[PDB]
Amino acid sequence: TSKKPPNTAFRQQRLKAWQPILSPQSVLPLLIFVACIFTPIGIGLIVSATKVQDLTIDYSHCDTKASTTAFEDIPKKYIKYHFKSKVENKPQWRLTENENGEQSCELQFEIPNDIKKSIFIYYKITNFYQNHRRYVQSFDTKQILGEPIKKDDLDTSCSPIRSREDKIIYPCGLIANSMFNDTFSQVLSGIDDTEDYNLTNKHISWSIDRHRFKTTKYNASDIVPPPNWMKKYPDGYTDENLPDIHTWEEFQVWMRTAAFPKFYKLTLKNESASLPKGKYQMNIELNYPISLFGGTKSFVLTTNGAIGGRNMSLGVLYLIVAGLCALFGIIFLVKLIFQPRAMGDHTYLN
Amino acid sequence: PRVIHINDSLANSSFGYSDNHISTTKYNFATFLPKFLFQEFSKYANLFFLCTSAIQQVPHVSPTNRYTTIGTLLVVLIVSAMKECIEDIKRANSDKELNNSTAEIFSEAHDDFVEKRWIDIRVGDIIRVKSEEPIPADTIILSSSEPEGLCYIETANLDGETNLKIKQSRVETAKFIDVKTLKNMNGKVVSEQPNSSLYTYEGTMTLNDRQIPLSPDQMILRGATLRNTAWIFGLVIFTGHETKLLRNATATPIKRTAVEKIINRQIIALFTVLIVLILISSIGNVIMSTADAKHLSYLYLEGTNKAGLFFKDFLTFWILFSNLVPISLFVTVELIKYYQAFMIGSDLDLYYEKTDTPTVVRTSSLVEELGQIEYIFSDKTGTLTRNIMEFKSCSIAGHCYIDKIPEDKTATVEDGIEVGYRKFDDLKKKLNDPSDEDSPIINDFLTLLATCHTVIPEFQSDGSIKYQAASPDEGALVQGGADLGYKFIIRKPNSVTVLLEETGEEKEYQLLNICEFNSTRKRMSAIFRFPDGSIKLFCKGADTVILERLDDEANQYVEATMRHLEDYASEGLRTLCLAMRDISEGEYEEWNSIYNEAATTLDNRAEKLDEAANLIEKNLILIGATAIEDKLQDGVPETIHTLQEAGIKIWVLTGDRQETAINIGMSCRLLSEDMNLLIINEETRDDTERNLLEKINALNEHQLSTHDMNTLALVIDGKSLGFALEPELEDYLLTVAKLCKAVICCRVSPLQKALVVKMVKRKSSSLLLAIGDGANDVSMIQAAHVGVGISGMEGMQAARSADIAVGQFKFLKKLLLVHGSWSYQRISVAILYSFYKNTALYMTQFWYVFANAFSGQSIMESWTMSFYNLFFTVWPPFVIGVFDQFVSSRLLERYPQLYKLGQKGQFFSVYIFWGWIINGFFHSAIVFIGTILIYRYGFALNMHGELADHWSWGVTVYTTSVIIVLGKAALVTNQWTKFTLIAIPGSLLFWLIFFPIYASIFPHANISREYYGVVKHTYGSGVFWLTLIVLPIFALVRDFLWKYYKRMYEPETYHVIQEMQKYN
Ligand SMILES: CCCCC/C=C/C/C=C\C/C=C\C/C=C\CCCC(=O)O[C@H](COC(=O)CCCCCCCCCCCCCCCCC)COP(=O)(O)O[C@@H]1[C@H](O)[C@@H](O)[C@H](OP(=O)(O)O)[C@@H](O)[C@H]1O
Ligand SMILES: *[C@@H]1O[C@H](CO)[C@@H](O[C@@H]2O[C@H](CO)[C@@H](O[C@@H]3O[C@H](CO)[C@@H](O)[C@H](O[C@@H]4O[C@H](CO)[C@@H](O)[C@H](O)[C@@H]4O)[C@@H]3O)[C@H](O)[C@H]2NC(C)=O)[C@H](O)[C@H]1NC(C)=O
Ligand SMILES: *[C@@H]1O[C@H](CO)[C@@H](O[C@@H]2O[C@H](CO)[C@@H](O)[C@H](O)[C@H]2NC(C)=O)[C@H](O)[C@H]1NC(C)=O
Ligand SMILES: *[C@@H]1O[C@H](CO)[C@@H](O[C@@H]2O[C@H](CO)[C@@H](O)[C@H](O)[C@H]2NC(C)=O)[C@H](O)[C@H]1NC(C)=O
Ligand SMILES: *[C@@H]1O[C@H](CO)[C@@H](O)[C@H](O)[C@H]1NC(C)=O
Ligand SMILES: [Mg+2]
């Protein structure tokens, strides 16, 4: 019956609230506080990123510009290194070949400082667009779980490499077919009274990848290798040639599509002992040609820090924010000191 | 030809006529989709996203899931559908409440009147219509309680005339009063086909003996209202949509605001920039895929069909960028407007107590215009006045008597003839004793006040007698003449009884004949016979018509009456002169014969009866004059001054003459004592042209000073306005009216009240507000941009057709200053921000085509992007568009000039839309470069040397984007209530809690398999909780410092008003 609206703090738009004012006495302390809390964080982050000791060797073109009879020096254009001390001997490299053109690049470097942190070894690839749309979605996730999917039920996303010669290609996709296949030494062969340094090859991928990549339930007379794996698996698949994507951890590491054409991929690691100083040697079986993607392969030996490893983006961001805050907290201060606003009155601006 | 039976409900039903059910619903449960889908896809964004979803169904083209956009499309579609259904149910509620009323219908079997509903009313049934109830349908009258068969109908709903029409029944069939005699009557009624003409009717009724013709003189429409009649017997002919009034129903045209057109322009701009980005990306893609055909051999490109690979690439970016045009906005804006209309139509300061009528915003699509009004086309009778008459003063025998004597001129100076103000006590003290000469004249006047009228008396159980008059002025005259002792009581036909409270005895006079009122003569005569044997004729009229036929040698108070009319007309009081004359029997018989000769000629009534009554009106003895006031509503002189101070021009359409309108405008504080009046009152069109030319040249020949431009007003009558609305002279009137601050139109014709509005909006860009009451100006309310209807005594015809329904005028000071400046500052920020939070996200989809070789790779997940527009960024817009107040209402009424800030358009434009867009671009680039500088090779983790990837980086991008969007929202808001804490930090915590649960549960159901193990590598990583701290501050320091600078060293008006509000 009655049409009178209620009298409450909500229906009458009378809710209690707070009015944020930007007085200088409430802004300048905020800026100086932000500066005083972002300077120590920034210097701590740059100190943490400074203590990372790493090494990188561009072993691309080793089959063309590296000697064969002796260990010649590596051009300074290729090598990079950051250590806590000075390196006395420049890294060198040599080429070797065995039977059927099995080329190999032998690098020799010198670790002048006892690295107490755990050692990691990656291969760095450049100009490889894994983030390509046609390339990132081209892999069947059911076969990764290990199931005998028929031909007419395969994922149509891996279309160019699907059912060759009327047989279900087992690793359907462009990510598996284009796998990086340069085998590493799995040990830093010490030279001149320096003991070796074994490296672990397992537990390098993601736990969920080890849990989802299951051993295949396929046979061997109804599947064919991808066109790029026919060199290692000739005459097709057999009962023994058939791999297992569960234990094959490098396959799982490669199947993690990266975001940028400059990416690392974990290959080896060692977290059980310190790496002493001395001369070490690493062998790489050159199988992957750089002419396929026009990039530059690299062997990287790094450690880990609180942020990652030799990267000062976060520290410089913190320092830039602190510097801008401390600069404006002086600009506005001297501006209000030398010439106040003198316009607090309304003066009937209407 | 329509043949209708008289008392056969089953015989006439074979023709299959319409039902009496009146339906006003928009949708129904039978054909809801075939029209709702068309209405929803008749727009731009809906059809665009439908085409996008249709394109997204081709293979190897969609960069995201196939159902990532059609889901949001169906969500917004069902939201729109449920809102349409809610409003349609709210309409159907009142529709069914009005359509199920009771009706007394005759029964063939029962042979009596039974109560039924309007739904079951069929054509051909006999009904009994009682008093003070609306007409059910188009019924022909059979009989009535009156002996002759006449009744009174009021056209307050079907037309604009307030007078009562007398509809008489056929004398050959009005003898059926009882029900038991209604069974022996047979026949058929041949009526015309359903049309829309009102006063044209033709038919033929078959009676028991002979057939009779039909005419609109015995036909009552549905929109009429019966009055002063006990009961009528009606036979229905037209029902439902087959009537004469409800057949050609009017449809209110959708009013498009300026904000809508600015939104359309911004949408076109977004579409253009979308096409630009798509074309740039496609060209880059094709040139990179053609120039590097050797370094991309591991992708197994087509080659021979690369041309086709161009087209399939184009679409690939379209979808990827289709999120640049937000579809959630077209529903968020209307929901915000709905909530604002609800919160406005529920305020106490806009609620009327003496009538129980709150503000009812009938159209919630016009809420933001209240903050940008420049013209107000107002009414006077009803909108400015209380529309209730009150007997104020009387002047007889050359004296003046009022109840409230003001101290300005109470002491009569006696400068020759007596001039001044006296009380009614002196009138009684000079009337009681018969020794005074004017006492018989006072008796004649006090009897004329209670005898010459045509008011119907009604007695009640309480004893208070009620008066029913066709006009309020006659009722006020009767009330002012009755309260002193000469009351008007029971009036039997052909005589008038007057109760004398001074003596205690009731007298009675024989009313011989009365003449009807005329608009041209503006007079009314009535002859009476007294028990003393004298025949006396009374005559009432205007001040400029009857005074010309007086006897200057008989009356000695002519100049006194002229002065009493002049000083009363100077205050806006309606004046009426009363005169009398004694006649003999011979001239009385001659006048009776002339009246009979005039009544025998039914062809001429307007001129014949007037000339017959004026045949004896050759000389009269003037008794005196009466003056009735009509006060203004409370607060109008303050609200009008406050609106003028805010910078709004008012055009008062007054029905009075020049001087009366000028005086009531000066009393209403519309004008002033120094406002130069540009009077334009001329009959010759050429003279009006010359006057307009003189005005415009005298105005343009010199500069307009600040004091001279602010102090100008215009006054124009009815004929001058009708001559100044021609297509050849309208420009002069418009350019002379755009300079003055207040316009006053006098003697305005009803329909012309619309032509003054439809002439401005077609030749200007300002927004109009037409406030009025009654039906006579309803066409005005449907003509301006914002229509306002007052609830008054003229009927509810204007409130049911206005965009806003307000109880009185005083509320406008708060409806426009507070509920406008807010309603324009909110929605604007609720739209610009709606374009920012989108650009701050999906623009990272464009800066990424430089890293994925121009392929079109989604940086983020397919469903998280779809949930960005539904769950995490949908409440800050509502909070800033419904609950935000940039300035308090206590200071928004003290300084009305702030209204100008919304009157020009300083809060919503394309120049600010582009600023918001480029700010979004800047923030997107900031977050993109900051994320790619940290995830350089993915080697930014500390968990046993494991590396991040694509999705573990897209998640950080999305999180930083939403954090910066919420920080911008927090920087924009002014009112920190509780809904703000629920909207901004509430949404932040909602995302922070929803991401782990989703990414841990849903991947196991084949919904988002790209989130396996990302929760650990995101949350457990020590760099996530550092970039989330270092990037939003780095991106919002610019906005913070710019806000501080603009507030401190380059303020505005409200920037100082907010400081005064904070510190005082
Ligand atoms: C390592 C180097 C670090 C450099 C760091 C530099 C930071 C600052 C950079 C530039 C700023 C330059 C000068 C800063 C000084 C003044 C800026 C003036 C800004 C300006 O008036 O218009 C603004 C737009 O603002 C941009 O749209 C801002 C425009 C910025 C766009 C820049 C051009 C595009 C950049 C794209 C780069 C992409 C490159 C590609 C990289 C990726 C490629 C892969 C307007 O919007 P607004 O929200 O403020 O509007 C205000 C505001 O709402 C409120 O503060 C006001 O009330 P009150 O104040 O009374 O409370 C109110 O009245 C209203 O007026
Ligand atoms: C490490 O990874 C390298 C890059 O993926 C890979 O190098 C490629 O290996 C494939 C496999 O042999 C090569 O593809 C063959 O090339 C030869 C010419 O050299 C073609 O004749 C051959 O086509 C043949 O066609 C026959 C008839 O259709 C068919 O019966 C044969 O089975 C065969 O398919 C292939 O096209 C490719 O050229 C190599 N280079 C590049 C740049 O791709 C290494 O083999 C791999 N090494 C190991 C040890 O896994
Ligand atoms: C990590 O490196 C250390 C250092 O070489 C390895 O420890 C050696 O393991 C070999 C096993 O063949 C032993 O013969 C050596 O005596 C160990 N060194 C010392 C100082 O005790 C360790 O095995 C490596 N971790 C792996 C391979 O997982
Ligand atoms: C630890 O390092 C030693 C030194 O290289 C590894 O011993 C070699 O093992 C390979 C694999 O069978 C042989 O071909 C070499 O002849 C071995 N060399 C020597 C000097 O023994 C040893 O295998 C490593 N530990 C593990 C667990 O692999
Ligand atoms: C493997 O064995 C034969 C073909 O070698 C076939 O009948 C069978 O279905 C294959 N798959 C499994 C799971 O046994
Ligand atoms: Mg009115």
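Chain B uses Swiss-Prot numbers throughout; the residues present, in order, are 182-1245.
For all residues, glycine too, the Cβ spot is worked out from N, Cα and C.
Just so you know, the Cβ of B:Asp560 (mutagenesis position) picks up 26 other Cβ atoms within 10 Å once every protein chain is counted. Among the features that Swiss-Prot reports, active site, 4-aspartylphosphate intermediate is placed at B:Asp560, with the record citing a curator's inference.
The Mg(2+) binding site annotation in Swiss-Prot covers B:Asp560, B:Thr562, B:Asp954, B:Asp958 and is backed by similarity to another entry.
Summarising the environment of B:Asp837 (ATP binding site), the number of other Cβ atoms within 10 Å of its Cβ, over all protein chains shown, is 20. As annotated by Swiss-Prot, ATP binding site applies to B:560-562, B:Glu655, B:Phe698, B:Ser700, B:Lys703, B:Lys721, B:755-756, B:835-837, B:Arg928, B:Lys934, B:957-958.
The annotation that Swiss-Prot gives for the mutagenesis experiment B:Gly341 to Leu reads: Reduces interaction with CDC50. Sensitive to cold. Counted within 10 Å of its Cβ, the other Cβ atoms near B:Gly341 (mutagenesis position) come to 18, all protein chains included. In this structure, B:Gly341 (mutagenesis position) belongs to neither helix nor strand by DSSP; it is coil.
B:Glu342 (mutagenesis position): 13 other CB atoms within 10 A of its CB, across all protein chains. Where Swiss-Prot documents B:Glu342 to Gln as a mutagenesis experiment, the accompanying text is: Loss of activity. Does not appear to reduce interaction with CDC50. Sensitive to cold.
The mutagenesis experiment B:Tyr380 to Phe is recorded by Swiss-Prot, whose note states: Increases ATPase activity. Summarising the environment of B:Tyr380 (mutagenesis position), the number of other Cβ atoms within 10 Å of its Cβ, over all protein chains shown, is 11. DSSP gives B:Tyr380 (mutagenesis position) a coil state; it is part of no helix or strand.
Secondary structure at B:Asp473 (mutagenesis position), taken from DSSP and collapsed to helix, strand or coil, is coil. Within the same chain, no residue at least 6 positions away from B:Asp473 (mutagenesis position) has a Cβ under 8 Å from its Cβ. According to Swiss-Prot, the experimentally introduced change B:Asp473 to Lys is described as follows: Sensitive to papuamide B (phosphatidylserine-binding cytotoxin); the effect is suppressed when associated with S-445.
Here Swiss-Prot notes a mutagenesis experiment, B:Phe511 to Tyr, with the remark: Normal ATPase activity. No sensitivity to cold. Look at B:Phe511 (mutagenesis position): DSSP puts it in a helix. In sequence order, B:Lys224, B:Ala226, B:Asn227, B:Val257 make up the list of same-chain residues 6 or more apart from B:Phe511 (mutagenesis position) whose Cβ falls under 8 Å from its Cβ.
In Swiss-Prot, a published mutagenesis experiment is listed as B:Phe511 to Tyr or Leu, annotated Sensitive to papuamide B (phosphatidylserine-binding cytotoxin).
Among the mutagenesis experiments that Swiss-Prot reports, B:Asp560 to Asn is described with the note: Loss of activity. Sensitive to cinnamycin (phosphatidylethanolamine-binding cytotoxin). Taken residue by residue with DSSP, B:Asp560 (mutagenesis position) is part of a strand.
Sequence-distant neighbours of B:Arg1228 (mutagenesis position) (same chain, 6+ residues apart, CB-CB distance under 8 A): B:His1236. Listed in Swiss-Prot is the mutagenesis experiment B:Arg1228 to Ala, annotated as follows: Abolishes ATPase activity and leads to cold sensitivity.
Experimental mutagenesis is annotated in Swiss-Prot for B:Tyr1235 to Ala, with the remark: Abolishes ATPase activity and leads to cold sensitivity. In the three-state DSSP scheme, B:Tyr1235 (mutagenesis position) is classed as helix. Counting Cβ atoms from all protein chains shown, B:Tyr1235 (mutagenesis position) has 20 others lying within 10 Å of its own Cβ.
Cβ proximity to the Mg(2+) site centre (mean Cβ of B:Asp560, B:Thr562, B:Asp954, B:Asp958, cutoff 8 Å) flags the following additional same-chain residues: B:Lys561, B:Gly563, B:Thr564, B:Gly953, B:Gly955, B:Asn957, B:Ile971, B:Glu975, B:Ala979. A separation of roughly 10 Å, to the nearest angstrom, links the Cα atoms of B:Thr562 (Mg(2+) binding site) and B:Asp837 (ATP binding site). Proximity to chain A, taken as a Cβ less than 8 Å from one of its Cβ atoms, holds for B:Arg1228 among the recorded positions B:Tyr380, B:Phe511, B:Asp560, B:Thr562, B:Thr756, B:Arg1228.
Taking a Cβ distance under 6 Å to any atom of ligand 1 as the criterion, the recorded positions B:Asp473, B:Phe511, B:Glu655, B:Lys703, B:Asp954, B:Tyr1235 reduce to none.
It is 34 Å from the Cα atom of B:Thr756 (ATP binding site) to that of B:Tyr380 (mutagenesis position).
Listed recorded positions: B:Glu342, B:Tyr380, B:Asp560, B:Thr562, B:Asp954, B:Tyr1235. Those with a CB atom under 6 Å from ligand 6: B:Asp560, B:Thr562, B:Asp954.
When the binding-site residues B:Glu655, B:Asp954, B:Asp958 are compared by the number of other CB atoms within 10 angstroms of each CB, B:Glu655 has the fewest. Under the DSSP three-state reduction, B:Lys703 (ATP binding site) is assigned to coil, being neither helix nor strand. Under DSSP, B:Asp837 (ATP binding site) is assigned to coil, being neither helix nor strand in the three-state scheme. Each of the binding-site residues B:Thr562, B:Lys703, B:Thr756, B:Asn957 was scored by the number of other CB atoms within 10 A of its CB, and the lowest score belongs to B:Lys703.
In the three-state DSSP assignment, the secondary structure recorded for B:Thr756 (ATP binding site) is strand.
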